[PDB]
Amino acid sequence: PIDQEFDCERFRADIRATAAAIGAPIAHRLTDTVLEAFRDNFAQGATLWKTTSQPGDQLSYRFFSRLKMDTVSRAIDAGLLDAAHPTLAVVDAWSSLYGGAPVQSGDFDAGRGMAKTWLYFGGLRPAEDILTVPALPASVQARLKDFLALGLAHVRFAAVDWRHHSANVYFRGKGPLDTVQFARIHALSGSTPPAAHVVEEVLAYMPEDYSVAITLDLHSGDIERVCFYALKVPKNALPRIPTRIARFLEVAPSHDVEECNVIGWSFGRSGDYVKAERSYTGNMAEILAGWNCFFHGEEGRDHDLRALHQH
């Protein structure tokens, strides 16, 4: 097809093609297994592409869910996730919060299969509710005070990395983000402070009430990476980007009526990189707006957040 709608056969071809275009690995049978197990999730949700500037990095593909279901159980059913995985208890605890309000989405790598389980928690959730579930060890729960001291008091998403027993926890803070607050957040990673123009550019791309994704080791509580990102950046307003990201944004196909590109700056001890996502089918921008995400060039004031901070 050439139209906007998700089509599974075209998606198979586009995964192979896009992976070849950016020099990413491919696992043919494994990809077919993912597509068979999660076809309806991809069809009903927003399906989109992701990669990073690391040479040879995986082509990733994600569904953001409209169909609410136990995606982890499905993944286990399909042989895509170990039934004994030690991170299952945390994911079950987070999914069960608020009477089961959170909704699971899924991230996959063309060369490795299931990569991450995402949770959208259905609102501005107190950090305490997320970071003190009994499934988390004391060393992880102990980081709560560090987040609260930075004003990172509400969580909107968590992306659980099954390969690394880590979670990227997505906070929203009352901003604007300034040089010092960036420095305090970046310092959590333990990585070398960037030069001032790196920071100036990130700040230029933030909504007033900013997001940050913090990488948390779910055994030790160590933080070795933080990420700031900008949603639905128009191609003529892109920040400076690595040539691999520019290539990705040129070759990964988007069929959405409203194109949605995402740029993320990831800072961590193992090395910094740039992340990018690009819409494919099923209206990425719509689902993000419904989750109260803020887009580039729009008002990014969170009035609910500002009420919660006033109390």
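Using Swiss-Prot numbers, chain A covers 5-315, in order.
Header lists the method as X-ray crystallography, 1.9 Å.
The backbone N, Cα and C atoms fix where each Cβ goes, and this holds for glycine too.
Among the mutagenesis results in Swiss-Prot, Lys54 to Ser has the note: Abolishes prenyltransferase activity. The residue drawn here is the original one. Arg66 to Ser appears in Swiss-Prot as a mutagenesis experiment; the accompanying note says: Abolishes prenyltransferase activity. Quoted from Swiss-Prot, the note on the mutagenesis of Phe68 to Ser is: Almost abolishes prenyltransferase activity. Looking at Swiss-Prot, the entry for mutagenesis of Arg160 to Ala or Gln says: Impaired prenyltransferase activity. The substrate binding site annotation in Swiss-Prot covers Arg160, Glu281. Quoted from Swiss-Prot, the note on the mutagenesis of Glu281 to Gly is: Abolishes prenyltransferase activity.
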Residue pair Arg66 (mutagenesis position), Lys54 (mutagenesis position) - Cα distance, angstrom, rounded: 8
Conformational class of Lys54 (mutagenesis position) under the three-state DSSP mapping: strand
Neighbours of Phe68 (mutagenesis position) among the mutagenesis positions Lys54, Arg160, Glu281 (Cα to Cα, within 10 Å): none
Distance from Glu281 (mutagenesis position) back to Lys54 (mutagenesis position), taken between C-alpha atoms, in Å: 4
